[PDB]
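First comes the structure, then the notes that go with it.
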Amino acid sequence: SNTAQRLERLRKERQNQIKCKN
Amino acid sequence: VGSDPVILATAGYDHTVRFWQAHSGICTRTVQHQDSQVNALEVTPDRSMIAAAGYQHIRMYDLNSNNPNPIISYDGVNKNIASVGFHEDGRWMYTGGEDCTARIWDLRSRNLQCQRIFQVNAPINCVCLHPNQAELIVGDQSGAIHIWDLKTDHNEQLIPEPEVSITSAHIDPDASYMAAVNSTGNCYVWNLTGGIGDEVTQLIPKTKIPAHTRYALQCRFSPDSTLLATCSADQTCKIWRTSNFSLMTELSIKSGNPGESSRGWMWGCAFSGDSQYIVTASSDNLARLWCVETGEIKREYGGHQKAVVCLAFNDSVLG
């Protein structure tokens, strides 16, 4: 199921992504 | 880390900004700046953060901790940012953008709104704060110097010579003169405001000093206000005096060989608190440390992989 792996990808990278202020 | 009275950093095209100290020339921290090149970097007067500005963003890098990421990023402009700077107590940012604007930014997360914009008909290349933190110099690609006072909202425009783009301008901390260079090497020095009272801002042209046949890229005073170094595209950095404005010292990185053909320009320089030792940034993939008297170099840092176009060197006030 591709949607679960895409959800895992998005949550894993979104955890690291939001760390700074623009 | 930056827990030291003196700090030193360089930046360029190798997608890194290097921090080191002039004890043995070894790098301490390599901070990663990607997707753009750095036009100019400046450290905060409270010595807590540094700021790298190039191509539509201003990125802050922390000094006390060890973070390779841009903790605070400023965006909103549409082209490059030529130069940035802070208030001496850390209150507001003066940022000159490439397109048409010289603007102010507020450093606190609150709705103070002390930010204004200054718009001219030319792409600006340099901004300089007044040492009383009241006026500001704008220098653009039409040879015009906009003396803009932040108290009022009207600005003087001064043209020594049109058809040539001016590149830099600076005022000594003793508030004695104001020098400026253009794209043919002419260095005009006007006498600044002598009106300490009500900011009358009178300027009279003292001298023009003809040198630097190539492009002259940056001119800076000294904190002792007895010396003035300027760097030009003939691979030279020349320091002049403020007494009769003659040539004190000449420095060159030319190999003397016709096989190099200007292998690197002299981009930036800065003085120290003693005005005795200077640090210079050449585009030969390394930075140098020279003395204003003996002429020969004393130190070298060659950890970069591309050219470097900007450097920051601040030390303690005593010196």
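Since chain B takes its numbers from Swiss-Prot, the residues it shows come out as 8-326.
Backbone N, Cα and C define each Cβ position, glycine as well.
Under its mutagenesis entries, Swiss-Prot includes B:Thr51 to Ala with the note: Reduced ubiquitination by the SCF(FBXW7) complex. Among the sequence features in Swiss-Prot, the mutagenesis site B:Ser55 to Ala is noted as follows: Does not affect ubiquitination by the SCF(FBXW7) complex. For the mutagenesis experiment B:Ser72 to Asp, the note given by Swiss-Prot reads: Impairs interaction with MTOR. The annotation that Swiss-Prot gives for the mutagenesis experiment B:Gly192 to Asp reads: Abolishes interaction with MTOR. Here Swiss-Prot notes a mutagenesis experiment, B:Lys305 to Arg, with the remark: Elevated assembly of mTORC2 complex; when associated with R-313. Decreased sumoylation. According to Swiss-Prot, the mutagenesis experiment B:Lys313 to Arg carries the following note: Elevated assembly of mTORC2 complex; when associated with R-305. Decreased sumoylation. Annotation of the mutagenesis experiment B:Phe320 to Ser in Swiss-Prot: Impairs interaction with MTOR.
Distribution of Swiss-Prot features across the structure.
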{"residue": "B:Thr51", "record": "mutagenesis position", "contacts (Cβ under 8 Å, 6+ apart)": "B:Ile57, B:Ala58, B:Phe93, B:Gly97"}
{"residue": "B:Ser55", "record": "mutagenesis position", "contacts (Cβ under 8 Å, 6+ apart)": "B:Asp69, B:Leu70, B:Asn71"}
{"residue": "B:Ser72", "record": "mutagenesis position", "contacts (Cβ under 8 Å, 6+ apart)": "B:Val8"}
{"residue": "B:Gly192", "record": "mutagenesis position", "contacts (Cβ under 8 Å, 6+ apart)": "B:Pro217, B:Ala218, B:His219, B:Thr220, B:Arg221, B:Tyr222, B:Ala223, B:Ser239"}
{"residue": "B:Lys305", "record": "mutagenesis position", "contacts (Cβ under 8 Å, 6+ apart)": "B:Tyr284, B:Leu296, B:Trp297, B:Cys298"}
{"residue": "B:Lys313", "record": "mutagenesis position", "contacts (Cβ under 8 Å, 6+ apart)": "B:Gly19, B:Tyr20, B:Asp21, B:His22, B:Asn292"}
{"residue": "B:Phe320", "record": "mutagenesis position", "contacts (Cβ under 8 Å, 6+ apart)": "B:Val13, B:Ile14, B:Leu15, B:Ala277, B:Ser279, B:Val286"}
